[PDB]
Amino acid sequence: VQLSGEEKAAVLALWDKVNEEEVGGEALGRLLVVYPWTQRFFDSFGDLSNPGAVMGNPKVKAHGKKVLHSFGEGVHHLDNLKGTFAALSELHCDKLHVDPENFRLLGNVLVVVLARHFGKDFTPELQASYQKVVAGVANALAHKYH
Amino acid sequence: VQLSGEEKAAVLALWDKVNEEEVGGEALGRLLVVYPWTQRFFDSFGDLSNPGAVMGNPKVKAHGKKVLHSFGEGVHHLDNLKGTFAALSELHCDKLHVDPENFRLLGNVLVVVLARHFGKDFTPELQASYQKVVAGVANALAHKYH
Amino acid sequence: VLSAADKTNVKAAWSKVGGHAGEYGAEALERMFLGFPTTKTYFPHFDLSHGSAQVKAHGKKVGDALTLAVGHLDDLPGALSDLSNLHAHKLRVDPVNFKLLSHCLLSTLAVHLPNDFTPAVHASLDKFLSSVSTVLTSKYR
Amino acid sequence: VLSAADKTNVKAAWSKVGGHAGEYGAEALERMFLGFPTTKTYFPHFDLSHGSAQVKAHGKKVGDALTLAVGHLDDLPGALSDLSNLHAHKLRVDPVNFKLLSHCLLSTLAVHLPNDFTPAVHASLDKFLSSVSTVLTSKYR
Ligand code: HEM
Ligand code: HEM
Ligand code: HEM
Ligand code: HEM
């Protein structure tokens, strides 16, 4: 992605404060609720009929944590996004056949979640930096589509 | 991007039968008429008030041919697109500020125009092959957006 | 979306389509399956081979559905209410897919009615399809 | 299309915004200009510096426009008629930019109303913004 030296410092400093479990569980949960068609990929997780059942589902929280941990790998390897997500790109594109637009949706949902947990500390300047990182992850995951 | 050995054959074959004088101008015109907001980047072309003026405009055919031309350069350098359109990339990105999504829309109308021109010889297989070429070109012009 | 002028174009243009709606729906589908693989996901039980009796049959369903809508442009949310529940609530189809079908459909129409597919009709038929897509992906209940 | 549950969610959440719609509009715009530089292109005559009084003034217009929309959920096409003609015919704003402003509005709302910005609310507010974006980009009816 390549951000100013100062930006990296700012992005990395916020991530030291992120609880992958809380944040991930909410991010994946909101995705399932705000964009219901994403539910099709998780029918095995169980009852996702309503927001209360979705936020409470234990598999949603568990898979949510895994996803956020993956973002963390991206945040600590901003110089090599392509190589960092190569395997996940094959899984999501070739094997699961997920449309690339969804990666961006999850990226923005993630940003909204961070905004809700850090409030005023999530300044418009820090967010701008995070839209770059998030945009970066999305393209790398969509790399197998090219 | 990648196509079968027999794919490039059927693709390049069709491209030889293309009227570079027309196709270019009809693709751009249809783009300007079906998605009106794109007219914002072509004010200096003059009258674009109605479909009759656009398809008749002289600068639309002229510029149209240039566009249809760099597309051919795409049909040939398929396994090194990032390089071929590298300069046009920093052009539409740095100067013009055109949103990546619009390259996809022009690619699709180009496809529809080819469809109107070759009728049944433009088969779903052939169309499928061209969706690959259309997708790659679009992705290459977007490389400078990170 | 869908102004007085668009409606006139849609009604008129579908008129040129006539009873080939069924056949065009089938061709459109085949172009979609071959052109955009991600869409094969929603039809695990189908025979996606060239010439399928399921595809052709389904294409017919899509065809009448569109003819139905063309006759209720003033109340698409009502006439299509059932299909909306099917695609958005039951099947949960991803909205991006609707743009793909729409594209493949217009491409099919360009193939068979090259002289009726003028830039203006092209523009009207695109809006019509977007509106139908919004209703089917809507979950207004 | 907004459902009944969505209309109720929107009218309720906006009750929480209260008289801060204008401030949130300004922050939304400030987040958009720094987060997606391309959008500045549309404001060549504005002073986009930080804390600009020009951005605060405009942010207020946007805030009011949205409070107006919340009052006419049953007929957005009619209540926002003039804004549509301004954004689609004169300004010719690329529709993509509306998604960017919507995401920045939601982000801004998550920051100021952390306890009220639930999943359900988030979901409805998003349908609402897409619905408003549809109207403003359409050269409709
Ligand atoms: C920001 C982009 C995303 C990231 C970083 C991400 C990351 C991951 C990771 C790390 C796994 C777990 C792999 C493992 O346990 O071995 C996974 C699995 C999977 N992802 Fe994603 N994902 C993303 C977006 C999506 C989207 C939008 C969908 C849904 C439409 C999706 C559907 C799946 C599915 C179905 C699995 C398999 C789940 C399982 O059985 O564990 N992912 N993803
Ligand atoms: C498939 C994607 C496209 C291709 C291959 C393409 C190709 C070209 C080429 C070859 C030029 C001429 C540059 C030169 O002669 O030095 C150009 C210029 C330009 N393009 Fe594109 N373009 C594409 C998409 C777009 C889109 C979607 C827009 C519309 C928003 C756009 C707007 C322009 C403008 C305004 C110019 C400047 C023309 C002038 O004033 O001379 N292009 N493009
Ligand atoms: C122009 C838009 C579309 C229209 C008008 C349409 C119309 C229809 C109709 C009428 C049915 C019900 C037929 C029956 O009762 O057996 C149906 C079923 C179905 N549609 Fe669509 N559809 C559209 C788009 C989509 C899209 C984009 C997809 C996904 C790629 C899709 C996937 C399906 C599936 C899986 C079924 C059930 C198939 C079966 O089990 O027989 N539809 N559609
Ligand atoms: C949520 C959707 C939006 C709403 C509710 C909205 C609302 C408004 C309003 C109320 C005005 C009226 C000014 C007046 O007559 O006093 C306006 C003007 C304008 N809007 Fe929007 N707008 C939205 C999105 C956009 C987007 C996405 C852009 C482009 C990035 C845009 C660009 C403009 C511009 C440039 C003006 C003219 C400003 C000036 O020169 O004074 N708008 N908008």
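Chain C is numbered as in Swiss-Prot, which gives 2-142 for the residues shown.
Determined via X-ray crystallography, 2.6 Å.
The backbone N, Cα and C atoms fix where each Cβ goes, and this holds for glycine too.
Annotated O2 binding site per Swiss-Prot: C:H59, in sequence order, evidence recorded as sequence analysis. In the shown protein chains, 16 other C-beta atoms lie within 10 A of the C-beta of C:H59 (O2 binding site).
Annotated heme b binding site per Swiss-Prot: C:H88, in sequence order. C:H88 (heme b binding site) is surrounded by 23 other CB atoms, counting those within 10 A of its CB over all protein chains shown.
The Cβ of C:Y25 (variant position) has 20 neighbouring Cβ atoms from other residues within 10 Å, across all protein chains displayed. In three-state terms derived from DSSP, C:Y25 (variant position) belongs to a helical segment. Listed in Swiss-Prot as a natural variant, C:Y25 to F is described as follows: Exist in both chains.
Record note (Swiss-Prot), natural variant C:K61 to Q: In fast chain. The unchanged residue is displayed. Listed in sequence order, the residues of the same chain lying 6 or more apart from C:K61 (variant position) and placing their CB within less than 8 Å of its CB are C:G23, C:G26, C:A27. Taken residue by residue with DSSP, C:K61 (variant position) is part of a helix.
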